[PDB]
Amino acid sequence: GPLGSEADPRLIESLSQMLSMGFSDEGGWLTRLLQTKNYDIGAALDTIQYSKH
């Protein structure tokens, strides 16, 4: 039962670009997104607009 939330070295690298671009991790949408996009900046940028529809 950890406090707050942790991250990884091969993950924060991506978030650094998102947060600077104008994003965040409210709720945990950018804490797992990158992990699913193989820590990508161009793929994560197109994961906020929508999902399928």
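Don't overthink the numbers, they just go from 1 along the chain as shown.
Determined by solution NMR, according to the entry header.
Cβ coordinates are placed from backbone N, Cα and C, and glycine is handled just like the others.
Annotated domain 'UBA' per Swiss-Prot: 6-51, in sequence order.
Note: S24 (mutagenesis position) has non-local neighbours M18, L30, i.e. same-chain residues 6+ apart with C-beta under 8 A of its own C-beta. According to Swiss-Prot, the mutagenesis experiment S24 to A (Swiss-Prot position 409) carries the following note: Decreased but not abolished phosphorylation by ULK1.
Quoted from Swiss-Prot, the note on mutagenesis experiment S24 to E (Swiss-Prot position 409) is: Mimics phosphorylation; increased affinity for ubiquitinated proteins, promoting autophagic degradation. According to DSSP, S24 (mutagenesis position) is assigned to coil rather than to any helix or strand.
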Residues of the domain 'UBA' (6-51) by DSSP state, where helix covers H, G and I:
20 helix, 0 strand, 26 coil
